[PDB]
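**Q** Structure below; questions to follow.
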4 protein chains.
Amino acid sequence: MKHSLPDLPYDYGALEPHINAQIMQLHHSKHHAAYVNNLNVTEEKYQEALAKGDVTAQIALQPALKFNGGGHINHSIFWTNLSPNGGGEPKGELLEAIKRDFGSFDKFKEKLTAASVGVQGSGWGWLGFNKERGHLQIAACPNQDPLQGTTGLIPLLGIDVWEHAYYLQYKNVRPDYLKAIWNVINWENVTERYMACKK
Amino acid sequence: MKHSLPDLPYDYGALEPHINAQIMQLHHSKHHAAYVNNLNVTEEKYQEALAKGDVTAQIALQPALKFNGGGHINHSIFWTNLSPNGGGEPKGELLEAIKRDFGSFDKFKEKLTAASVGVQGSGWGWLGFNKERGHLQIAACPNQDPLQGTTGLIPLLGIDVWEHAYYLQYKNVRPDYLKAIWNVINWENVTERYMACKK
Amino acid sequence: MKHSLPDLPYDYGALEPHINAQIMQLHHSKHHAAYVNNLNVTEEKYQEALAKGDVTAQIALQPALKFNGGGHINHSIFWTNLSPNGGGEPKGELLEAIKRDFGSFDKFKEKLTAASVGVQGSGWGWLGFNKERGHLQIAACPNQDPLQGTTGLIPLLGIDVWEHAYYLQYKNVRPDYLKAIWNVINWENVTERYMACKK
Amino acid sequence: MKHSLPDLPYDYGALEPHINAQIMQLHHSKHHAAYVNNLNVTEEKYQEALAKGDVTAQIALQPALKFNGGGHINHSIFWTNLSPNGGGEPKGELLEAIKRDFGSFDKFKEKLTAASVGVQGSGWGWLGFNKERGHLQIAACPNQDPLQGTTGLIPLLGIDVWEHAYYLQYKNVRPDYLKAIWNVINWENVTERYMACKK
Ligand SMILES: [Mn+2]
Ligand SMILES: [Mn+2]
Ligand SMILES: [Mn+2]
Ligand SMILES: [Mn+2]
């Protein structure tokens, strides 16, 4: 298919002072760019392996496909989850769901914060939608393992907790990065993803 | 190119009393057949996903491809590793390599036996060839994960220690199964795989 | 406090024709006994390592502790989940919860059956209780990994799908074993575990 | 036992300009300090669980013990592997082993460099000693999984490739950090670790 690096929907500095411009420029133009490129490389090798029926070659490529393929997915969603006009709380049916499933908005933040802080190593924190049960669910994933591909849950809000997402600004203090990132969350997109899961 | 269940090179009862016909008949005609057929199904689903660039669908299918693809691979080699004319010890350059890398033939047996008994759950014990280092190496693998695809080693001799491989005859006592199987090892084939990697 | 193999609450043949006596006799007196004894051995080695602060020795032993410790746990619950007076459906608050969380009793069976058949390799299928969310949840676990220790869910009903649990009687056809086992499920005990978590 | 943060054997800035002082101060006083403290917390909970025979509690703590316990080990070794007087190449029996097992010193650097660059996520690159085979071996480990505890190999040289080890200075360009770190390698310690493995 030939995957492409999506244009960022805002200037690299639109999220200051919560997430500085230096990070956004590295995260999009270097890190995300690397996942896409290698993903394109990986898929071409796999197409060859399928045509030859080289099952060994297919399995050796799996780690690279899940890693870079996941990277493309997770960051492509992540950018839309942030916005200079973001922050505050959601409204409408999403807020009603957060109240029902978690009790309140502040308790949801605490649990998703804890999931993101609890990730041991590199990974992501996620708010997702469980189609089968029809309710919200928090989950964490290691490295770039994607939410939907590995768990079946539909991503609504993702928090990147790889050190490159915050270290330059917040150093080892991951909890400050989590507290600041709530200021730029684009609940308008999260709502769309939530409403999309329902008929 | 569709994958097919290979014919067994000997009668189902050619390995009695070491491995009874009921095991060999179920192991080949029931267990192996299902991995192959399902692999063909998975490869069709995967090819569809690759053509659309659906990275989510590709990642969700990986387990079924590694499991059944590995199952097809592992059993296809396993059958060639056994023969009614087998047993005894190898000769030639293979025996010289086993002496050099493991000390003696009896020490290699202890090491591969120990690795195979050590599998916690289902898996396989393997003697393999490390191309980069140019020597023999034993490894164990879980479920139907294939050796070469996950480790880079070239499979020479595989021991299936899934319970369906022996339970009917030896029940829970895997060490009795391991003791019996050495009498039907096709050292003529193991040598062929070994000499092929060297040049 | 040393761990001990619990006595089976019924004769080895009390579950015929659903689970023959030969399976029950091997499963309890051979398989379960080994996990317990080895667990006692592992705990002694681990206690020695902890007292010396040998973190290396502690980490190297973790697999043996999770495997045999889980094996002891899982089987000790499994035996209580079966009874010759079992079968049929549950009643009371447990049945109401199954209807609310899964739709109906027949839908819960399909979901737990599907989860148990889906185990690739050895493992267990579980119905569990999520304390935080306060509802039922199905999960599968590999090898002898215990439910509560790895997921936080309280085990209510476990289905052992290790091949030694059924192969002698049903051979490779796990769906026949799953079909038969529902007739001996001790819904009286499953309820007791459920009501204990609620207050 | 009560583990303690070892004093660093040199000033935070003794490795400039290869590894700046800001990193060394964060890496030792914040990151390494966190692993120790939580490790002490984890071991106390485990001592309680062993005395009560709470096997569930033991397994729930395993991730925390391997993570922080490994962190203490890996960094405690890492500091001794660097030195302001470091760099260059080793001599004596270690260099002879590197020539025999890898071909040359430059080829060893390429392979250990590649292993360190290849780590997907957080982890470590290692040169180790295989006691059984009596030769050197390169391996990578994810997160803080320790070499000896998980593979049996004796650590000789470890390369920390967690992003916090280099990002502030080298940003996303991990390969530059690897090229620079060769300038401060304390081969005097690596030799001691190597000679210790031999009688
Ligand atoms: Mn990222
Ligand atoms: Mn098999
Ligand atoms: Mn069992
Ligand atoms: Mn570190």
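Going from the start of the chain as shown, residues are counted 1 onward.
Per deposition record, neutron diffraction, 2.3 Å.
Each Cβ is built from the backbone N, Cα and C atoms, and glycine gets one as well.
Feature list, courtesy of Swiss-Prot:
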- A:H27, A:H75, A:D160, A:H164: Mn(2+) binding site (BINDING)
- A:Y35 to F (Swiss-Prot position 58): Loss of nitration. Enhanced dityrosine formation on peroxynitrite treatment (MUTAGEN)
- A:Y35 to A, H, N, V or F (Swiss-Prot position 58): Reduced enzyme activity (MUTAGEN)
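Would you situate these features in the structure and describe their surroundings?
**A** Residue density at A:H75 (Mn(2+) binding site): 24 other Cβ atoms are found within 10 A of its Cβ, drawing on all protein chains shown. In the three-state DSSP assignment, the secondary structure recorded for A:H75 (Mn(2+) binding site) is helix.
Other Cβ atoms within 10 Å of the Cβ of A:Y35 (mutagenesis position) number 22 in total over all chains.
Mapped onto three states, the DSSP output places A:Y35 (mutagenesis position) in helix.
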**Q** Whose Cβ lies within 8 Å of the mean position of the Cβ atoms of A:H27, A:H75, A:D160, A:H164, the Mn(2+) site, other than those residues?
**A** A:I23, A:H28, A:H31, A:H32, A:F78, A:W162, A:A165
**Q** Near A:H27 (Mn(2+) binding site), how many other Cβ atoms are within 10 Å of its Cβ?
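**A** A:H27 (Mn(2+) binding site): 23 neighbouring Cβ atoms within 10 Å.
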**Q** Counting only residues 6+ away in sequence within the same chain, which have a CB under 8 Å from the CB of A:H164 (Mn(2+) binding site)?
**A** A:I23, A:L26, A:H27, A:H31
**Q** 10 Å Cβ neighbour count around A:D160 (Mn(2+) binding site)?
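**A** Within a 10 Å radius of the Cβ of A:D160 (Mn(2+) binding site) lie 23 other Cβ atoms.
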**Q** If I take the alpha carbons of A:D160 (Mn(2+) binding site) and A:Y35 (mutagenesis position), what is the distance between them in whole Å?
**A** 15
**Q** Between the Cα atoms of A:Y35 (mutagenesis position) and A:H75 (Mn(2+) binding site), what distance do you get, rounded to the nearest Å?
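**A** Rounded to the nearest whole number, the Cα-Cα distance is 10 Å.
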**Q** Which of the binding-site residues A:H27, A:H75, A:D160 have a Cβ lying under 8 Å from any Cβ of chain C?
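**A** Cβ contacts with chain C under 8 Å: none.
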**Q** With a CB cutoff of 8 A to chain D, go through the binding-site residues A:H27, A:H75, A:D160 and name the hits, or write none.
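**A** Out of A:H27, A:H75, A:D160, none lie under 8 Å of chain D.
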